[PDB]
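Notes follow the structure.
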Amino acid sequence: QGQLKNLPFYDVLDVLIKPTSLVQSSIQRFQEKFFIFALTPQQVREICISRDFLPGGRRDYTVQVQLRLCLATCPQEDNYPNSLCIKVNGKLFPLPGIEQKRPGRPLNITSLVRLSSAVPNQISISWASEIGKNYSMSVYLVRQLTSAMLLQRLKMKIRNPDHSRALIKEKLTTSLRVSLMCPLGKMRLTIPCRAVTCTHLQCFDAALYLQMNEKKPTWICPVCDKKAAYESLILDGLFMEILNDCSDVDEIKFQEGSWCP
Ligand SMILES: [Zn+2]
């Protein structure tokens, strides 16, 4: 209870505060709760040496303290309570009526964190309750990953050319036409990719798809607009073979796994 969905661009290094119910008075609308964590000496050093270019162009800590809120039992997306107000060591953390419907995201609170092991850090959370909607907070130490990093990991996880040949033949059992260009970026595919759930043969470029979700993480497949989560992604060996053999060719027709332009 209170566990959140995995974020593909973060590695969890530690749980600083385990999922914890934000208990509400039933009588008063507005609520406030305080939480303490304390970094170890090695965690402080971890943050301090971690600075690098982030997306946006800013140099900052890539090892971060990340606060997440969600409804309360299975893994949930980030969701905020009505009138959420967060203070960290007394300083207000700006966030990036009855029906507040604004979508939650993880909060990088590192820049208000006291980078010390001798002194505890403190977080205050205020909110206004809503009937039959219960929330939970947790705080993690995370390393933010780039798209290159996700790409690399994705490479270490690729699909037999024969799998797609059987979909070709178990589909045609006229002519099956497919493009070698990215529907996202319009240039020639470099690393061809789709979700295992996708029933189409058309691929998209892994690197460019992960660059887009790095900025605005929607995880929607550009070909068919179904869910295309990071963990569902595969790289098609067949389209990789075809890419190393073609040049100046944009589209191909498959027959009963042969292929012409
Ligand atoms: Zn799709």
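Please read every residue number as a count from 1 along the shown chain.
Cβ coordinates come from backbone N, Cα and C, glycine included.
Straight from Swiss-Prot, the features:
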MUTAGEN   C198 to S or A (Swiss-Prot position 362)  Loss of MDM2 and TP53 sumoylation and of autosumoylation; no loss of JUN- and TP53-binding
BINDING   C198, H200, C221, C224  Zn(2+) binding site
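Feature map: annotations from Swiss-Prot on the structure.
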| residue | record | Cβ within 10 Å |
| --- | --- | --- |
| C198 | mutagenesis position | 20 |
| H200 | Zn(2+) binding site | 14 |
| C221 | Zn(2+) binding site | 23 |
| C224 | Zn(2+) binding site | 16 |
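One thing to note is that 9 residues go unmodelled from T173 to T174, and the Cα atoms at each side are 9 Å apart. Measuring straight across the break, from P96 to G97 at the CA atoms, gives 19 Å, with 8 residues left unbuilt in between. In sequence order, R194, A195, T197, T199, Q202, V223, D225, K226, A228 are the same-chain residues whose CB sits within 8 A of the CB centroid of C198, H200, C221, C224, the residues recorded for Zn(2+) being left out.
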